[PDB]
Number of protein chains: 2
Amino acid sequence: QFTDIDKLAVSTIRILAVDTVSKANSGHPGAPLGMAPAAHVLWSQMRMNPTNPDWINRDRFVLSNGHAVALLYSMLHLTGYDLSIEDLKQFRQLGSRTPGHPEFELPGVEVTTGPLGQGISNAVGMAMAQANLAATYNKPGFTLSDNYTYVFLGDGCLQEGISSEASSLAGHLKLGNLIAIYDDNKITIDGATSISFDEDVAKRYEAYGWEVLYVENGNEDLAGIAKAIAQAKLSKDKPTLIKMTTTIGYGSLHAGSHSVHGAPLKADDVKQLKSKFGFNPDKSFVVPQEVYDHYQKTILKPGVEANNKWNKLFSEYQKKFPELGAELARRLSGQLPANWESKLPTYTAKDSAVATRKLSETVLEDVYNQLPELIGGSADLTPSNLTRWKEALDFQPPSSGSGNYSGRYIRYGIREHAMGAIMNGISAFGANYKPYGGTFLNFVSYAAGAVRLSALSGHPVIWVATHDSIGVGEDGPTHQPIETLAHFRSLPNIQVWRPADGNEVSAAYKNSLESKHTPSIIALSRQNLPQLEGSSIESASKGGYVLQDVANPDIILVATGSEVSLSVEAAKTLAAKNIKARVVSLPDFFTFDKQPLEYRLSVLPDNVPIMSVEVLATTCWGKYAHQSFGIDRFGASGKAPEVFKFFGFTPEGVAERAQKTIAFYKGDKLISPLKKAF
Amino acid sequence: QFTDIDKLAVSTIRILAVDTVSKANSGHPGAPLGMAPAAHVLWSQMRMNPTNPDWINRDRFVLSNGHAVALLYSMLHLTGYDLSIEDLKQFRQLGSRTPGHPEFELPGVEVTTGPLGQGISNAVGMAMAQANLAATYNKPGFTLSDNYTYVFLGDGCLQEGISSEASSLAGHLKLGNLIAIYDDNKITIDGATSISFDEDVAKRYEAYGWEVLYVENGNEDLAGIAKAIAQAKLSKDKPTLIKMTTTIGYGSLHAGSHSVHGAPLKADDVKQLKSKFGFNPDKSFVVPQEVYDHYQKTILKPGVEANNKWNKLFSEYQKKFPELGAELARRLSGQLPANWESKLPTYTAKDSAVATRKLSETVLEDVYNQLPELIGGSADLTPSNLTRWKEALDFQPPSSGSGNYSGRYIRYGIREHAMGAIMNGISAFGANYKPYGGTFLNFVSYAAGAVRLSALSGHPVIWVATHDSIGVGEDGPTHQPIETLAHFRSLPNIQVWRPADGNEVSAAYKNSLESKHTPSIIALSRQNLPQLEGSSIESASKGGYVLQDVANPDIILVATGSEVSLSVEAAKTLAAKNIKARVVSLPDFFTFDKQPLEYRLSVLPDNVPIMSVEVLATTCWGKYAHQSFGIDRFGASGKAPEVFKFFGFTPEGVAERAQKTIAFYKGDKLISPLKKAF
Ligand SMILES: Cc1ccc(C[n+]2csc(CCOP(=O)(O)OP(=O)([O-])O)c2C)c(N)n1
Ligand SMILES: Cc1ccc(C[n+]2csc(CCOP(=O)(O)OP(=O)([O-])O)c2C)c(N)n1
Ligand SMILES: [Ca+2]
Ligand SMILES: [Ca+2]
């Protein structure tokens, strides 16, 4: 039952955001001015502790339409999160805590958004993650998980394919606790939606299996908005979209125009806004005491009280079910089981050749029993990626009869970009969820919006990217990565492992799974690769190490993945013509660059020509070698030995090229490429 | 009305496509078998000439589920295209005309497909270019343009978000002549569709404004399928989707399973299939002469007659409408207007500072009327990207009141991947279509599935990517490109132009528009750059040039875009304390790499340290530079000059690093990075 204070709360949210943008002299005022009533009605009714933004059973809210940040920054300040008027008075400025689009790093901001389509897709991970937790640990008497995931979205997020991929899957899985509120404002940047987007959203979403409710006066009807949220909460086995119509820039002297989407309202427009809302035209960043006190009784103090009850029931649970309690307690502290690493496989050069892909499968076989928080899947490639262990149970709705929500194998369908973002949402949930998803390395490029954000936020998701080159063969150039790794190695904060054998696969799994702030790509072979004499988890964990040494070498050859063996063989050949060649295995650029310089310079020393061997683009290699043998053109369709042969990657093709490199440089002094001037 | 020969032709396609997979012992047999009837029936009513596969008014066929290619090669053979049983007998083998997934470059293959969701979105572009040709050239009595676009597709294509962006825009544009038949086989790789895809496709499609017809028996109802395509051709204002149900692998002992998705059938199963259809189990690649006779009659001879009447008519047309007939003949021979290049703007250093973004807009305004084949557009950032000339009309249904199909400016919505595949479809249509699309440089990444195929197939599409660096400012890290250029510079066959001033934006445009086979990305500044002294179109068209030279440079500074003015200022600092810098402006890696080595070595010689200056990733720069100053971490939200200073990119901060580069190398002899050893 909304009184005049609820109407005072809504004008302070709108004008605070107006103020924020106008001081910054930059930012988007329009959606904050129209979404403010929905923010007030929703937040007031979400169960959350502002003093503990990390309580696992907190309701989660994602602002998918990240450009509306000043609405999230006002709410965060007013409902009592650590963020202040001074923070806000520095919206969009160098160094401040208030950047131009929300970032995971701030408290009460759940994932970073700004790229459209990302927030709504992350929220689907969050709801899958709650569905899984609740299923795993809730016991009759102890309902430790039952929260909701509220999403805010625009027309933009409904146009991007990722949210149609995500929504299709959310609908399949029956994710009842996911509630999206669509700001139907009939405007985006170029103008009116009818110029390019006139589909029937509601019918589109009901087709997916979502329930759709409507609110027609979202600009003033707090009860309407209120009853929709409440009806949505009864939708136990359908996600809900609430389509709430609003006017962009409500109150503004140019509301409904598209000029109010991303520029500060002008001075005189803001003053009439203050007068009309009963605020003073010449005062800014003003919060009535009545608003703090309101949210203090409405949210902060029940939230703390709710958080506090949770703690006591969790402790009776650790008494009642000591080992499940022990498990959840660990995940919540964010440590992995002690000494889990002992279940990782090791091999010698005595055991068989095996594609790095079937070795990948053996890690998953050996570790899932040890790490309950490891939840995996595939974007329809399960038998190609070898990404599901034998005793698994699929994550499905219980009605399906194929699996249930305790299951740990997500079937993603042909939805890469969606799986990238759903993986980020499962990881941003907490309780130590280790998400992975497989596909073919060539199609991880589809997911690139989502993967740049696993890197910007630091979400340790794992991509199991199999079929990593022309050794795919006959599927041809549409399915053969050329530029893929080079790309992702130019992206700050992401591990790109390309293992050469069994020990190096175990080191890629170990470092990826132990990571707390870097995502990983494990690039894996379709084809059989031999076990190497002298690979080791320990050594490959440094990301780059001398695999085969000689005294006073003529050349250093550096290879990644399937080219390490080819380089060892070319190394025998160079030896018989009396050339000493050192073979270096660089499984991950990132991890090796995290090494201390004096390590790096023992692996890639001065005064020795250094040549790289890798069947993908040579563009990222100048930082480790002097001359590079790689492929800077698309591949080809044929038997895989023949495509390798057709491009030169043969032991005598590498040896020839090492010889031409020794010859080119005899007499010159050579500096290591690692060394920089400044 | 179909007869016995129509059923013999359908068995001949079934078994010929099976013998092609089994021969390769690699491939996908299932969708060939189940889809053979719709192929027979659809192709028999297409108007096409096997003899002339480039006839502008041919009905166009796209197979979007590209893995089903054994079938597209069976029909191209059978209907008289240049492909023999021999070519069929080296399917998937190194260097044959039969790749494991179709490539644009083959006669009768329209676009490269195989990546899911790419076919359908390209077919939307091809229907947009048809509608634009028809409204621009069709006259009373002269219907030079009226073809249909047909697309085969499957479950995989429907789950990729790019076909949902594409279908939405298509429904908005009311593209009546685009007819999609979907293989509703209830199987994908992982198993049944219900394990993760059980949305109501039909209701979803009606939501976009598409008409949906249903063929309950695709397996044998020739009459029904024909009815459906006939009905489909009546609706001029709805694109049509035919949900046709089939059994994957019809006629196989394991028909209806995911086993027959991508494995050659078992020999014993191939034998029974052949007996089952009246063929000899012991013979291969058998084609009844009645089948050959049948298609020569129903498809090739009609086809050749249609092409001949079309020609007669186009000759009358150029008598009746000279200009228009000369223009369409020019566009049809692929030539640009003569001397179009002279309408491009030149500037001197006495001209004013302008962002290269505004300067792009003035090229577009100065050449759109010279080039009627130029069709522009943005993905909802028209006022940011500055992509629209003034007098433009938008490409809309006539029914809209906002344009008609003679419009040349498209409002793509917030659909970037789909803009990508659609500009590839427009280019692939012919008539010298020159599509260009605007977005933010950081979000071209959203469209990587399509940008890769632009380069593999060689469709010379232009992306106008404004807002290239931390000069974007206050929106910060989510919107500032870090790795984007080093990604597309590692892609074979794409210009990535990053012009520093007007004369370089003109050169970028000239080189991109003359291109017949290589796409282009032009990265542009949000912020004001000045007009350099030393640029010119001629120099800038070589891709790397010496902007200012000195006799005997102590250092060469290689820079691109907003950093070339910075480097010319750093060079003024250095001069003052008598270091001689040569400043090299490198606007495109591709075009420069294409120069004669003699030219490149006169730009980047031996025996001088070369330091590169660019505010994005340094990884790619090892090929031209000894030391590189750039950003290998994400950005910051702040006013742009402040963010540049934070990162060190000031005149004196560049000068300073040049000084440490000189001092690091003094007394080493240096070899230009361009010199390769093999
Ligand atoms: C992936 C992507 C592309 C381009 C943009 C730029 N952009 C920001 S909002 C928007 C569309 C505005 O529509 P909206 O969600 O309906 O916003 P509103 O507040 O209603 O005006 C665009 C294109 C981006 N942030 N993310
Ligand atoms: C972007 C993308 C990712 C992954 C694949 C690999 N792939 C090809 S078909 C298929 C999905 C099952 O496809 P379908 O269209 O239902 O075909 P059918 O022949 O009906 O089984 C998979 C995952 C692809 N070609 N492109
Ligand atoms: Ca909007
Ligand atoms: Ca299928």
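All residue numbers given for chain A refer to Swiss-Prot; the residues shown span 3-680 in order.
Determined via X-ray crystallography, 2.3 Å.
In case you wondered, yes, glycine gets a Cβ from its N, Cα and C as well.
Going by Swiss-Prot, these are the annotated features:
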- A:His30, A:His263, A:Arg359, A:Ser386, A:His469, A:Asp477, A:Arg528: substrate binding site (BINDING)
- A:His69 to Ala: Reduces catalytic activity by about 98%. Decreased affinity for donor substrate (MUTAGEN)
- A:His69, A:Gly116, A:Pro117, A:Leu118, A:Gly158, A:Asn187, A:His263, A:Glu418, A:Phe445: thiamine diphosphate binding site (BINDING)
- A:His103 to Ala or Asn: Reduces activity by over 96% and decreases affinity for thiamine pyrophosphate and xylulose 5-phosphate (MUTAGEN)
- A:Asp157, A:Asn187, A:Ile189: Mg(2+) binding site (BINDING)
- A:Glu162 to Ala or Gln: Most catalytic properties similar to wild-type (MUTAGEN)
- A:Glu418: active site, proton donor (ACT_SITE)
- A:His469 to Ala: Strongly reduced affinity for xylulose 5-phosphate and ribose 5-phosphate (MUTAGEN)
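Feature map: annotations from Swiss-Prot on the structure.
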{"residue": "A:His30", "record": "substrate binding site", "DSSP class": "coil"}
{"residue": "A:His69", "record": "mutagenesis position", "DSSP class": "helix"}
{"residue": "A:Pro117", "record": "thiamine diphosphate binding site", "DSSP class": "coil"}
{"residue": "A:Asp157", "record": "Mg(2+) binding site", "DSSP class": "helix"}
{"residue": "A:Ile189", "record": "Mg(2+) binding site", "DSSP class": "strand"}
{"residue": "A:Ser386", "record": "substrate binding site", "DSSP class": "helix"}
{"residue": "A:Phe445", "record": "thiamine diphosphate binding site", "DSSP class": "helix"}
{"residue": "A:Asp477", "record": "substrate binding site", "DSSP class": "coil"}
{"residue": "A:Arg528", "record": "substrate binding site", "DSSP class": "coil"}
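Across the structure, A:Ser386 (substrate binding site) and A:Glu162 (mutagenesis position) are spaced 28 Å apart at their Cα atoms. Its own atom aside, the Cβ of A:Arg528 (substrate binding site) has 21 Cβ atoms within 10 angstroms in the protein chains shown. A Cβ distance below 6 Å to any atom of ligand 3 is met, among the binding-site residues A:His30, A:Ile189, A:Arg359, by A:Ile189.
Here the binding-site residues are A:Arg359, A:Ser386, A:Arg528, and the ones sitting under 8 angstroms from chain B, going by CB atoms, are A:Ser386. Within the set of recorded positions A:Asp157, A:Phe445, A:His469, A:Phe445 have a CB atom less than 6 Å from some atom of ligand 2. Between A:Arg359 (substrate binding site) and A:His469 (mutagenesis position), the C-alpha separation comes to 8 Å.
For ligand 1, the recorded positions lying close by, meaning a CB under 6 A from one of its atoms, are A:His263; the full candidate list was A:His103, A:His263, A:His469, A:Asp477. Comparing A:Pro117 (thiamine diphosphate binding site) with A:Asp157 (Mg(2+) binding site), their Cα atoms are 13 Å apart once rounded. Taking the Cβ of A:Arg359 (substrate binding site) as centre and 10 Å as the limit, one finds 25 other Cβ atoms among all the protein chains shown. The Cβ of A:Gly158 (thiamine diphosphate binding site) has 22 other Cβ atoms within 10 Å, all protein chains considered. For the residue listed as 'active site, proton donor', the recorded positions whose C-alpha atoms fall inside a 10 Å radius of its own C-alpha are A:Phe445, out of A:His69, A:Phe445, A:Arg528. For A:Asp157 (Mg(2+) binding site), the same-chain residues lying six or more positions away in sequence with a CB closer than 8 A to its CB are A:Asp185, A:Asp186, A:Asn187, A:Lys188, A:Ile189, A:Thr190, A:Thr195, A:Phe199.
The two recorded residues A:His30 (substrate binding site) and A:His469 (mutagenesis position) have their Cα atoms spaced 43 Å from each other. By the criterion of other Cβ atoms within 10 Å of the residue's own Cβ, the least surrounded of the recorded positions A:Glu162, A:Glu418, A:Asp477 is A:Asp477. Within 10 Å of A:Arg528 (substrate binding site), as judged by C-alpha distances, the recorded positions found are A:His469; the full candidate list was A:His69, A:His103, A:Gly158, A:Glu162, A:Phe445, A:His469. Put simply, A:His69 is the one of the recorded positions A:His69, A:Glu162, A:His263, A:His469, A:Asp477 whose Cα lies nearest to the Cα of A:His103 (mutagenesis position). Set side by side, the binding-site residues A:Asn187, A:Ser386 differ in how many other CB atoms lie within 10 angstroms of their CB, and the most is found at A:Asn187.
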